[PDB]
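Asker: Okay, here's the structure, questions in a sec.
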Amino acid sequence: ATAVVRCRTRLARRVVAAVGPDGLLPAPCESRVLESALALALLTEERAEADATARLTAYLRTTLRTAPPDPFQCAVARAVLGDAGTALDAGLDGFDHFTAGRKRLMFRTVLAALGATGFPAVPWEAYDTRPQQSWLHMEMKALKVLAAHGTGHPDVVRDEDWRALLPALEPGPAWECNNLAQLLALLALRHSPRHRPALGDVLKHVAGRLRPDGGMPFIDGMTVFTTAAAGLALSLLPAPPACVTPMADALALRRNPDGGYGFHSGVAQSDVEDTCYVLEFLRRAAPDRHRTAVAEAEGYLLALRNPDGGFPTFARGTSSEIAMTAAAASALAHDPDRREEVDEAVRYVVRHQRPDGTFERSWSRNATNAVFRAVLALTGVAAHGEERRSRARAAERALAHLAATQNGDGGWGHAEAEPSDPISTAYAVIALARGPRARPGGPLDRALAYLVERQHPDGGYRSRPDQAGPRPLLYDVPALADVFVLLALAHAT
Ligand SMILES: CC(C)=CCC/C(C)=C/CC/C(C)=C/COP(=O)(O)OP(=O)(O)O
Ligand SMILES: [Mg+2]
Ligand SMILES: [Mg+2]
């Protein structure tokens, strides 16, 4: 076989071996500076868990010394270990996203709660948010409470604000597997005498979440997302392995009542990205075995569709997103009954392509993620006549963007001038596999050679992470590197 096929084979063996007998690919999240700093602040204020606070302190100092994060997270750590405005302007430097205004308020209020800057001089309504992802309501309310107390106006807080924080007082792992939301909520709730009876027991569980490096992860893991993407990659191999069936079973039995999927076990909030990967995987590996789950997932997506033809991440009425719209278009194209919705989705994608051929950054911090989603929809959804031409021209500009920005080593980074990483390159390979056939020395050929060269002796890949949340803050689920490279190699061979 070719070097590429040999690389694909070794990687597939590794991914298959990582899937457990429960059908799941474990996908823990690494410690993160932001949540470690908030856990340290919370435990310090409550004079609790001295051993955990010492490990968190050591984790923060080591990480700042050796692998400092973005400037906002560095400022948060320095505030707890101990200008903020310049760190926020830099951490939000050119953050081109519809959530920018909320993020400025959120991040500044976090820094102010930790004593590093003044609280935003905004009307309290600035913290109001429309229902979206379940935990985001809690984060905003926690920050409102912290601001009201921090400015000396605790009477401002209303019973409806406290009520939003009650899930943070439940025992066990964080509600919706989100440690950031629980920590912010607990930092607020410790100001409330009538909630303090429940604080002691939750602090014990929080302290118990420390990872071996002494830090706190953003989330418990991403095993649904990771298992679905890995199952899809395996189902695109010439001869998919037997384990795709228990993987499909493990995902289907975790579907939410609305028919969608969250990112990890126990996440009740469904989202379009998780659901599209599950749907794409089930369509290939178990379309009859899990016919009802497939239909429920399709119904989930259709119920979220926005009037402009695009799809949001979590809730109808929130802004459509390009990558979510392209993912849903592709996931729904398998049913000839949804031709109209699919075509309106692909037209949305074409309308929002930028003058340079790119699309958007959102849940990924590289440009190649949305390019790969868009190109799959533009080239996979059936189309003829003028609409074929329109879609072909759009896909050409996206693939041209990739060729124009390819690094000398054959890979791509998070932005045009960043060093290459395997995940950003994997997304680009998925897209390029829908262009002309590979030729010696061409962009796809060179990208595949980059991936061949980056394979570790143990068969896997190590990569800078690309996932963000809250956007644009990166978090690291290392299992995704193998999975997305395999997805790329399965598409390209
Ligand atoms: C990769 C993927 C599954 C994409 C869809 C979004 C999603 C469910 C992400 C998984 C990780 C996570 C808990 C993000 C929360 O972002 P946030 O709610 O803090 O973000 P925001 O404040 O920027 O809206
Ligand atoms: Mg958030
Ligand atoms: Mg969050």
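Throughout, chain A uses Swiss-Prot numbering, with the displayed residues spanning 16-97, 113-523 in order.
Here the Cβ of each residue, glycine as well, is placed from N, Cα and C on the backbone.
Quick paste of what Swiss-Prot says about this protein:
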BINDING   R132, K133, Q163, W165, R501  (2E,6E)-farnesyl diphosphate binding site
BINDING   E169  Mg(2+) 2 binding site
BINDING   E169  Mg(2+) 1 binding site
MUTAGEN   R132 to A  Very high decrease in catalytic activity
MUTAGEN   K133 to A  Very high decrease in catalytic activity
MUTAGEN   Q163 to A  Reduced activity to 60%
MUTAGEN   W165 to A  Reduced activity to 64%
MUTAGEN   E169 to A or D  Loss of catalytic activity
MUTAGEN   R403 to A  Decreased activity by 2-fold
MUTAGEN   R501 to A  Very high decrease in catalytic activity
MUTAGEN   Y505 to F  High decrease in catalytic activity
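Give me the lay of the land around each of these features.
Answerer: All protein chains included, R132 (mutagenesis position) registers 18 other Cβ atoms within 10 Å of its own Cβ.
Cβ neighbour count for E169 (mutagenesis position) (all protein chains, 10 Å cutoff from its Cβ): 27.
A helical conformation is recorded for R132 (mutagenesis position) in the three-state DSSP classification.
Under 8 Å, Cβ to Cβ, and six or more positions away along its own chain, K133 (mutagenesis position) finds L122, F125, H127, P500, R501, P502.
In three-state terms derived from DSSP, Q163 (mutagenesis position) belongs to neither a helical nor a strand segment and is classed as coil.
Sequence-distant contacts (6 or more apart, same chain, Cβ under 8 Å) of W165 (mutagenesis position) comprise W205, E206, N208, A211, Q299.
All chains included, 29 other C-beta atoms sit within 10 angstroms of the C-beta of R403 (mutagenesis position). Annotation note: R403 (mutagenesis position) sits in a helical segment as assigned by DSSP.
The Cβ neighbour count for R501 (mutagenesis position), using a 10 Å radius over every protein chain in view, is 19.
There are 22 other Cβ atoms within 10 Å of the Cβ belonging to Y505 (mutagenesis position).
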Asker: For the stretch where 15 residues weren't modelled, take the C-alpha of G97 and of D113 and tell me their separation in angstrom, rounded to whole.
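Answerer: Spelled out: 15 residues absent, and the flanking Cα atoms 13 Å apart.
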Asker: Using the alpha carbons only, what distance in Å do you get between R132 (mutagenesis position) and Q163 (mutagenesis position) once rounded?
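Answerer: Just about 14 Å between their Cα atoms.
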Asker: Going by DSSP, give the three-state secondary structure for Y505 (mutagenesis position).
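Answerer: For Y505 (mutagenesis position) - judged by DSSP and reduced to three states - the answer is coil.
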Asker: What whole-number value in Å do you get for the largest C-alpha pair distance within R132, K133, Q163, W165, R501, the residues recorded as binding (2E,6E)-farnesyl diphosphate?
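Answerer: The widest Cα-Cα gap among those binding residues is 15 Å.
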Asker: Near the Cβ of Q163 (mutagenesis position), how many other Cβ atoms are there if near means within 10 Å?
Answerer: 22
Asker: Which mutagenesis positions out of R132, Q163, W165, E169, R501, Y505 lie by ligand 2, going by a Cβ under 6 Å?
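Answerer: Near the molecule: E169.
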Asker: List only the single closest residue to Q163 (mutagenesis position), chosen from the mutagenesis positions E169, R403, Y505 by CA-CA distance.
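Answerer: Given the candidates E169, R403, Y505, the nearest one is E169.
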